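Please read the structure below before turning to the comments.
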Amino acid sequence: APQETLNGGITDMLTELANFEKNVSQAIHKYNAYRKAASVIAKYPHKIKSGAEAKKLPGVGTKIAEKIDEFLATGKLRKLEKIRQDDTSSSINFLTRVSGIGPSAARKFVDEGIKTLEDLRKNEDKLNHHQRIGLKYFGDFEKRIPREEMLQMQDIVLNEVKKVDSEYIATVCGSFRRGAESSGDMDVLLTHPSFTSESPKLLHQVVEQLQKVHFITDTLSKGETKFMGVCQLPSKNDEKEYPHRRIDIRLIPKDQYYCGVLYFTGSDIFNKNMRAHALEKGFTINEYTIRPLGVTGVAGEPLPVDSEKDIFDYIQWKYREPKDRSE
DNA sequence: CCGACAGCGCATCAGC
DNA sequence: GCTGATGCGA
DNA sequence: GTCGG
Ligand code: NA
Ligand code: NA
Ligand code: NA
Ligand code: NA
């Protein structure tokens, strides 16, 4: 990976613009265009000398090449400088860091004078359940989770799930499964032999047990197949308590389980390249199933999958260790 | 020139 | 009461 | 904003 020093000024500039498109202008596609440009530039192993040079990279077009030229010659971007100083826009952009507060809620809050966390604290009744929790753990939620804590967190989840019913199968995915040194949250996929695509408390019993042992502390949303909440490792003797963490738990039918583990294990880059290689071989792979694309294009029924490898086999690909799925 | 850029669970809104 | 749409997330 | 039919 190229050192941040190479084009960090440029990548930082593109990422800030991305946030403003997403959070203020509500232009999600522009948001992603910037992110895509920032990503391709972030992996470019050379210090960019001009916009034209950058334009050769996929995802970098005329407008961004133009912005790069301005930043190389001035060390900044007038539009970015201006929006940063804009009280309304910087406040809308900032409020979106609260989990539960999106571009719409952020805009509404700022419209009525609520611009800071302090304002949010004085207006609890104007926040829904999710937002109050995002506010309560604002700092904790932005902190990363060291792998050691992730292992401790896994120990608890795996233990409690098996305690509820030894037949449950639980897999912690995300970058953690790929061996990451830290994580932004914990993503748990859960299944049970009694639950197939064609077979109401399976998920509830697990969440309940996790709350019973005081691991899960709050709930953002909870249905029959998906749970999104907060957890916290138990504090040690006289030791500073651990920060609260975001944890999601999805209940997936057995026959769609491994397609789910693969997908949620990523990385996204790997998922694309795998979805690509998948198509050229006559297959389509999403998070639910792998299906054979017919002669005219009639995707027959989903193929049977009993493991990640099963999927790799259908596309003539040597099973890839989560460790080697960065792309 | 102009459409795609992912699809979907849950919470909550808009409206009958 | 309900259905469908919208906001939000990851 | 960028790509591509
Ligand atoms: Na380009
Ligand atoms: Na947010
Ligand atoms: Na956010
Ligand atoms: Na048992």
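Numbers in chain A come straight from Swiss-Prot, and the residues shown are 6-204, 208-335, in order.
Cβ from N, Cα, C; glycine included.
The mutagenesis experiment A:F25 to W is recorded by Swiss-Prot, whose note states: No effect on 5'-dRP lyase activity. Decreased ssDNA binding. For A:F25 (mutagenesis position), the same-chain residues 6+ apart in sequence whose C-beta sits under 8 angstroms from its C-beta are A:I88, A:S94, A:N98. Classification of A:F25 (mutagenesis position) by DSSP places it within a helix.
DSSP assigns A:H34 (mutagenesis position) to a helix. Sequence-distant neighbours of A:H34 (mutagenesis position) (same chain, six or more apart, CB under 8 Å from its CB) are absent. Recorded in Swiss-Prot as a mutagenesis result, A:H34 to G carries the remark: Decreased 5'-dRP lyase activity. Decreased ssDNA binding.
Within the same chain, the residues at least 6 positions away from A:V65 (Na(+) 1 binding site) whose Cβ sits under 8 Å from its Cβ are A:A42, A:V45, A:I46, A:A59, listed in sequence order. What Swiss-Prot records for A:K60, A:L62, A:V65 is Na(+) 1 binding site, and it gives experimental evidence as the kind of evidence.
Annotation of the published mutagenesis A:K72 to A in Swiss-Prot: Severely reduced 5'-dRP lyase activity. Does not affect ssDNA binding. Loss of 5'-dRP lyase activity; when associated with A-35 and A-68. Decreased ssDNA binding; when associated with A-35 and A-68. No effect on structure shown by circular dichroism; the original residue is retained in the structure shown. Of all the Cβ atoms in the protein chains shown, 23 others lie within 10 Å of the Cβ of A:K72 (mutagenesis position). Secondary structure at A:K72 (mutagenesis position), taken from DSSP and collapsed to helix, strand or coil, is helix.
Swiss-Prot lists A:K84 to R or A among its mutagenesis entries, and the accompanying note reads: No effect on 5'-dRP lyase activity. The 10 Å shell around the Cβ of A:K84 (mutagenesis position) contains 12 further Cβ atoms across the protein chains shown.
Around A:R149 (dCTP binding site), the same-chain residues at least 6 positions away in sequence with a Cβ under 8 Å from its Cβ are A:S187, A:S188, A:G189. What Swiss-Prot lists as dCTP binding site is A:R149, A:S180, A:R183, A:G189, A:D190.
In the three-state DSSP assignment, the secondary structure recorded for A:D192 (Mg(2+) 2 binding site) is strand. Residues or ranges marked as Mg(2+) 2 binding site in Swiss-Prot (evidence: experimental evidence): A:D190, A:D192, A:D256.
Using a 10 Å Cβ-Cβ cutoff, A:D190 (dCTP binding site) registers 18 neighbours. Taken from Swiss-Prot, the feature Mg(2+) 1 binding site applies to A:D190, A:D192, supported by experimental evidence.
In this structure, the recorded positions that sit close to ligand 1, with a C-beta under 6 angstroms from any of its atoms, are A:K60, A:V65, chosen from A:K60, A:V65, A:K72, A:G189, A:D192, A:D256. Rounded to a whole number, the C-alpha distance linking A:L62 (Na(+) 1 binding site) with A:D192 (Mg(2+) 2 binding site) is 33 angstrom. Residues A:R149, A:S180, A:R183, A:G189, A:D190 make up the record's dCTP site, and a Cβ search at 8 Å around their centroid adds A:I150, A:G179, A:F181, A:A185, A:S187, A:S188 from the same chain. A coil conformation is recorded for A:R149 (dCTP binding site) in the three-state DSSP classification, outside any helix or strand. Comparing A:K72 (mutagenesis position) with A:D192 (Mg(2+) 2 binding site), their Cα atoms are 37 Å apart once rounded. Same-chain residues at least 6 positions away in sequence with a Cβ under 8 Å from that of A:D192 (Mg(2+) 2 binding site) are, in sequence order, A:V177, A:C178, A:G179, A:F181, A:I255, A:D256, A:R258, A:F272.
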